[PDB]
Amino acid sequence: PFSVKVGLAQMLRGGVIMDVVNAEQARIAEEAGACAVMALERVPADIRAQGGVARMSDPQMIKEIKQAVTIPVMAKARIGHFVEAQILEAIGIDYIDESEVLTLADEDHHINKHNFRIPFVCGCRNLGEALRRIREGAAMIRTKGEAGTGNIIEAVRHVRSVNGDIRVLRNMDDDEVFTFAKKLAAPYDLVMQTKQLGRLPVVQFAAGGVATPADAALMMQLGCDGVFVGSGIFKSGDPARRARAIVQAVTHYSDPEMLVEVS
Amino acid sequence: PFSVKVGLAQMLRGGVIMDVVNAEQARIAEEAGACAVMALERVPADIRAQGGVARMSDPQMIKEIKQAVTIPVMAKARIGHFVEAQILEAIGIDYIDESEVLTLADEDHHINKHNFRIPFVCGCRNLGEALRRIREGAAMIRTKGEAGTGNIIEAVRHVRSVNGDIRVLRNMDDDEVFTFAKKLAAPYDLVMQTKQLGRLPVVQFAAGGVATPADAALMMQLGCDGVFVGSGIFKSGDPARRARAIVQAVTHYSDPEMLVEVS
Amino acid sequence: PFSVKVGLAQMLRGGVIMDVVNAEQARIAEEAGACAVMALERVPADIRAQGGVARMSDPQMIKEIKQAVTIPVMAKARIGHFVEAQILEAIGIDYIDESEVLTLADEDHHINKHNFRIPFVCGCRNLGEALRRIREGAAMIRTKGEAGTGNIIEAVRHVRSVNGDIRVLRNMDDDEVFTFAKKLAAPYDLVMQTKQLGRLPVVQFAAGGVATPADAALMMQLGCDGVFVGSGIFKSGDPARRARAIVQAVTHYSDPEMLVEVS
Amino acid sequence: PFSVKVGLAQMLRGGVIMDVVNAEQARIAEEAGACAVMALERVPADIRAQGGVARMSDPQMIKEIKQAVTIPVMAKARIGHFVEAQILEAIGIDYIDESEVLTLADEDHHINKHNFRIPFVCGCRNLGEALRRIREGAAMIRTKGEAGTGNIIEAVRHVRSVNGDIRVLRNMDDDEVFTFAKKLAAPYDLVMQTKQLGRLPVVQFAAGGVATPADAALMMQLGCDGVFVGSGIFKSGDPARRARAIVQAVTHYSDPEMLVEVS
Amino acid sequence: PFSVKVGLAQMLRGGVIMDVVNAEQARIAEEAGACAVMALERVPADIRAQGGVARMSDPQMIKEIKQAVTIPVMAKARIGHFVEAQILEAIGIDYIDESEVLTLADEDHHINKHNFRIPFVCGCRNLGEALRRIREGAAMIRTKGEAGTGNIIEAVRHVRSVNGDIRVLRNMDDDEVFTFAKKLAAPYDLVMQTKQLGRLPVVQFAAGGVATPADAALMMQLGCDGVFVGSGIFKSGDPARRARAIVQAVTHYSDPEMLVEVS
């Protein structure tokens, strides 16, 4: 029932997903208006600077967070590590993120995400990767970007690349589409579905570097459906204020006066 | 009605296809027991040695051949030259061969073969190319080989590559299949259809260098369904004898005494 | 009055242009139904075989041809050789072809074609080149291809590239168009005019390798407005028959039965 | 109305623009005689020392500065970050600087500056870049230089490059201008407008390394219309004295005795 | 009696092997349910930290461990150091691990393991290496991975590569098997025995980076028969809890709820 997973992930459209590390940060991110939280033991800043290997978050804190908030609760699973995905599905979380922000568990293969009843969130960097992940079973796509620096140049480049490939495909001659599918190394049926829909067949989020309401509004204006905000919110001077500002920016991405007032 | 085209091409299984250049060579190739003829103005030996550009054969001689024999009659169309394919379909031939033996008309794109009611025969060199051509609409695949030298080393290598990739796919773990589909740059749905069927989803012929009954029997024992024999038959000491020998070799590819007697 | 030149070149849409070398070939190409002739002393085949430098055609034979036929009469002028263009305009021909088929007269600069009252026909290989030539003053564009071989792989590649850039531009986001204009090194105003019109702002012809009615119909179906047929027609078995066939193919580029009957 | 923005930016001719970080530095820069201030949260020295990503300055301090001084107030916006530009336009600042001194927000595309009613200030390093930015909608150009070192070698090189390209263009033959437009990858219409005006069609400022009155006078003597002075004035022994000296040097760029007295 | 060694190593199937450094860690790893311990002076983490050369563990502590636990006791022997293997066999340990985790003693040659009555455990990275080690006399194979980092990307890659070569071999045509044996540089007789059995002819363990129950279950689901856990268990917050969790994960590698509860 892949379409069931797609429709389940649709209710995340137009929202913000916030990396939380405890029940209190989860409660704050809930009261700020986020649509879902990404439970994890310690922020991507730890994964980047502290080094070491980062794995699926501990089940006990996932259960604590899930008991603390009412919104959908996500968790991260290493790429190709289908047993972490099995554990997460057995905990009962709402969405699973096959996260490249964590450490690679299988360099060559991703999870055959058709085996789980839980919708997956998979990273991408272009149209070919997004279509491959949707073929593997990912019910929601997020553009990769760059993890931990707060610089949106790569996230902006990836959103622009995905939307540019979509716009190119929308007018592309039928007889050429096949070659395009070979240029991306993406499944042809999904390429034709994209060409018919004018967009990816799934929800499409942005991630990596989104730190200010201006960045979230820029992502939502480039065509995305939402944003991921990981660590810069709760390490700042006031976490609740910045989180509420980013939520309001995503909700009102076409209101410059609102973006000003929230900033 | 792609399945209609596939079933229409199935009756070519276990036969020989002979390049003919006139009504008399067509009549000989018919009396030798061929399943179909490939009408063309002058042999692949001409295309190789004389040089110049080779195009779709002249419509008048196609009509003469079609009126001279009763078996299915093929014709060659340049790659990506869909107007030659339109002309051939309007003449009423039975199969169209998007032939790389001719001159390339579109280096980047092949014909969107779903637009014609006539089944197409497309060349290939590996599993990825065969699957891409089947996705474009080709109702019958022939392994490329090398055109005009009578040396089957490349044709044998291509048959072995295709059948080896299919055998690898047949046992391959499901979770890895996706990556395999990216390695070939072939449509995933066709890759899964191949993995289920244990063979290429269409009829699969051999071509290039098949000159003696031993070569035809070798191709039919490597797993193919038929062979193409272009020029060396009608330039030899006795064309009818060699053509009948190759036909008998394809029919009895598992009878060494028969291969001896026909040689 | 550039728009006057554009409207003047519009009457060539849906026609055939044939290189003639005498009053007799000009009369034949007229009776075959061509829309214009390109006077020249000796065919591109002679330019290849006799070697040496090729220049503007001789004024006396231009006057003879112009007095022999009634259709528009073209002539070739070396690239950047504005004095040959002045001579041609003083003879009174209808269109001037700043032709790369001839020998380069100015490797770095083309003619500032705004100084002549006669419309120009300029070669191109992509969208950037076509837009640059339209900015210089070219009132009609022909896709370069490859001169003298009868192989349409390059002409088809160039038509597909130009039409693909146009289709990409048509959906391209406005904020990105500027960068596109830098990628092609084409004037931005002409890029925006193309994006608005959905096609090149001038008449767009094909040239190079068009030898059979299938090739002409393929060019006219890929989006072109006409074709150039230079030498292979009058060196063949019957020039009038092939010329009439190509004219009928251009006129009926969407009629497969007509393409069959003329072939 | 791009001409309205151009005429509105004209009043900055012959003045100094000083980066301020508080109401007090803004008041000093006003009393020193500057024509405009570039409000920013922390000087380029902080961008180098604290490292990290630098974004649009905080709206609250922009409002404080705007309420503290009477002169036009600028602000910096990341390249391609049109949402930061929207926020700045909604605050009501006078000029927006699409600043490469900040961090790149879009590596491939710049802001489509035609969508805002506020004039923009865009950096440049040669004539092609200045013309491209003027085509995108920039109503004022500043030569890039090098940010934060106090060494004017690069700013001088870029000013000389722009003025040398303009001088080359002024005498350049018309028939060659097109090729020149291709050499720069700049819009041809703007190239011709430059050739007619003898200078860039907008106000042209200098930036990067201007630290002493000699440097400001040198920039104004090389042909510029003003200078940018960012940090070195307020970190020195006396900010008011050096700021007044630089202002007087810009006003009297042809008075060596005045340059001596102010130094 | 190689088959006796193979049957002796069979009782380790479906178990966990834990590197111990004293009688207390050995006792803990016994109560956690491990099937065998790998006596060694200082953990692979200590081998990485203190640097220097690592050799066979000291005989006195091996005797102490062997007297402290009842399960089979392993020990490490440098590669090609057959005298350390003689010493270990004379101590009376149950299995000897010709371990690349230690320092290489013979870079070009491994131990001729047919000379000892004690079964050997040899590392491997692909099918060729595993078959070569089984030919030398190794009665049990463990996939190499990467030593001491806790990252299972390489261990997963090696398990997938070995099982992929086995699956490729299982369907491979007999006439091609010989060439396959040359591609791996593995003994052909063992290649045919593998092709017949559908798996490596010996017990196949995983090693390197297995730190969490998810990793152990992932190894056991990829096709392995067990796991090696060296250092990260006894340097953690609770060694007994994590060791018992990993043992339960290996025992119940197909029970997601169990993997959750033990985590």
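Chain A is numbered as in Swiss-Prot, which gives 22-284 for the residues shown.
In case you wondered, yes, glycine gets a Cβ from its N, Cα and C as well.
Here Swiss-Prot flags A:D40, A:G169, A:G230, A:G251, A:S252 as D-ribose 5-phosphate binding site, drawing on similarity to another entry. A:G251 (D-ribose 5-phosphate binding site) falls outside any helix or strand according to DSSP and counts as coil. All protein chains included, A:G251 (D-ribose 5-phosphate binding site) registers 27 other Cβ atoms within 10 Å of its own Cβ.
One mutagenesis experiment catalogued in Swiss-Prot, A:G54 to S, is accompanied by this note: In rsr4-1; strongly reduced oligomerization and 63% reduction in pyridoxal biosynthesis. Same-chain residues at least 6 positions away in sequence with a Cβ under 8 Å from that of A:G54 (mutagenesis position) are, in sequence order, A:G36, A:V37, A:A264, A:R265, A:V268, A:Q269, A:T272.
For A:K97, the entry in Swiss-Prot reads active site, schiff-base intermediate with D-ribose 5-phosphate, with the evidence type similarity to another entry. Annotation for A:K97 (active site, schiff-base intermediate with D-ribose 5-phosphate): same-chain Cβ neighbours under 8 Å, separated by at least 6 residues, are A:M59, A:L61, A:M77, A:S78, A:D118, A:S120, A:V122, A:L123. A strand conformation is recorded for A:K97 (active site, schiff-base intermediate with D-ribose 5-phosphate) in the three-state DSSP classification.
The annotation D-glyceraldehyde 3-phosphate binding site is assigned in Swiss-Prot to A:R181 on the grounds of similarity to another entry. Cβ neighbours within 10 Å of A:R181 (D-glyceraldehyde 3-phosphate binding site), excluding its own Cβ and spanning all shown chains: 21. A helical conformation is recorded for A:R181 (D-glyceraldehyde 3-phosphate binding site) in the three-state DSSP classification.
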D-ribose 5-phosphate site shell beyond A:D40, A:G169, A:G230, A:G251, A:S252, criterion: Cβ within 8 Å of Cβ centroid: A:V64, A:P65, A:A66, A:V122, A:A168, A:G171, A:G229, A:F249, A:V250, A:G253
Listed recorded positions (A:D40, A:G54, A:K97, A:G230, A:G251, A:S252) that sit near chain C [CB under 8 A]: none
Candidate with the highest Cβ count within 10 Å, taken from the binding-site residues A:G169, A:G230: A:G230
Between A:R181 (D-glyceraldehyde 3-phosphate binding site) and A:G230 (D-ribose 5-phosphate binding site), the C-alpha gap once rounded to whole angstrom: 15
Recorded D-ribose 5-phosphate site residues A:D40, A:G169, A:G230, A:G251, A:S252, farthest C-alpha pair in Å: 13
Listed binding-site residues (A:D40, A:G169, A:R181) that sit near chain D [CB under 8 A]: A:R181
Cβ atoms near A:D40 (D-ribose 5-phosphate binding site) (within 10 Å, other residues, all chains): 25
A:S252 (D-ribose 5-phosphate binding site) CB neighbourhood, other CB atoms within 10 A: 22
